[PDB]
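For reference, the structure discussed in these notes is given below.
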Amino acid sequence: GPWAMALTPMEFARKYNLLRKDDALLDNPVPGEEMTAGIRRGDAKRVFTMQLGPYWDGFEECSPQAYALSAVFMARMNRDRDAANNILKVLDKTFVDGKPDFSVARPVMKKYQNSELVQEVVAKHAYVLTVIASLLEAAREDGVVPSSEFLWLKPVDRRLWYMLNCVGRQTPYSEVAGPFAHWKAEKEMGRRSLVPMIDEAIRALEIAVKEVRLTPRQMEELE
Amino acid sequence: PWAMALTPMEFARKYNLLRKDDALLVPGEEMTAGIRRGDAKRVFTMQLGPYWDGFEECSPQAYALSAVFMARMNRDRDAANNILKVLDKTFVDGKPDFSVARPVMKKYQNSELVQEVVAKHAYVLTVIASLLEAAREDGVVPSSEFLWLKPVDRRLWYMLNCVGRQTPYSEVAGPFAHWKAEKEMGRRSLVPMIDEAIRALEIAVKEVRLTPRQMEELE
């Protein structure tokens, strides 16, 4: 269960009771749109909002894994691969063994957290997830940083793993669609936002749900 | 969080291998258990896994990592890196593409150095252990280039992470000892040669003091 596939949009919507009878269609049927559910927008706002996670409030307050990965991407932003790789290898080796110390990253955090490029990112994003996404995107200015290199993350932190895997994708997994939409909104607004900006997640979920035909049993099952 | 390799004492409890060791036997050995030698033999025998019987008969994971290691034995880093790059990328998405190994398995399976390994090892696990050890004559090939194996095949992950190590994890002590035994005899052996794993488990269990709670349970 630490290693399941990402939920598809339809599976996400069923897992969180987000499907409804679509009464715009059920009172005004549109040709080429039959046998499709609608989405409960209010409940989806809640769900996407709860994916956003904690506000950024100093790197020392981050999770151990977010801390140590931020340090790597910092080190890369600042063009220091051996600090970056060294953290990658220690976490790799201790992943083979029982549990890792992310504490290997502390010296690199200390050295780069107040650096110009890191301070630009933190200025411009308000959530841990959206800070670190932007930190990954800047570290890929240096070169190659695939999610490969921190494969160990998926069982530790499913959400963080999916957020970081969608950096560079155009469409995110439904389980990180909230912070991804918010990250983009921050980027479009040119500032950090503490107010959740997750509407694009809802619109995309609606659309993805509209592309899937239900059976009649399934249509009657909608409330 | 992450599933840790069992210690010797946990391995021993999990397979019900501890036994009351009699009041007709050692100072400094108060509160220790003995081992059921027969039952441990059967557990280590079962860890050996299947006989090697053609590369087409291996699991998809074993097939592809074997293909990687052969490629390195024959010094084609690129086709080895391509496979690994491709299984990384691909595991990160829904399911890794083991089929990418197929071409590589076809090109080097009958090559001199692979044939020498296959000749000398009777088990899949002992074959691929030796394929990995030989792949390291080319360069560094850590289990860090195949982190994904840990959840796909735990046994194989543990076997391959033990190549280079002097003491194995208990969960692969059988095929580790067999592998050493075959390298020592200079031939493949179909009869399990797993006594070293029994002797190591006994030594390790004797270093661990039990509580009065745990001693009361022994037979």
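Here Swiss-Prot sets the residue numbers for chain B, with the shown residues being 158-182, 186-379 in order.
Every residue gets a Cβ built from N, Cα and C, even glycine.
Swiss-Prot has this to say about the protein:
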type    : residues    : note
MUTAGEN : B:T205 to R : Abolishes intracellular growth in A.castellanii; when associated with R-208 and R-211
MUTAGEN : B:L208 to R : Abolishes intracellular growth in A.castellanii; when associated with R-205 and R-211
MUTAGEN : B:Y211 to R : Abolishes intracellular growth in A.castellanii; when associated with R-205 and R-208
Problem - Proximal but sequence-remote residues of the same chain as B:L208 (mutagenesis position) (Cβ under 8 Å, at least 6 apart) - result: B:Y283, B:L285, B:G334, B:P335, B:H338, B:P352, B:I354
Practice task
State the Cα to Cα distance, in Å, between B:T205 (mutagenesis position) and B:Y211 (mutagenesis position), rounded to an integer.
Solution key: 12
Exercise for the section: Output, ordered by sequence, the same-chain residues six or more apart from B:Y211 (mutagenesis position) with a CB under 8 Å from its CB, or 'none'. Expected result: B:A282, B:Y283, B:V284, B:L350
Practice task
Across all the protein chains here, work out how many other Cβ atoms are within 10 Å of the Cβ of B:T205 (mutagenesis position).
Solution key: 15
Exercise for the section: Between B:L182 and B:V186 this deposited model leaves 3 residues unbuilt; compute the CA-CA distance across that break and give it in Å as an integer. Expected result: 5
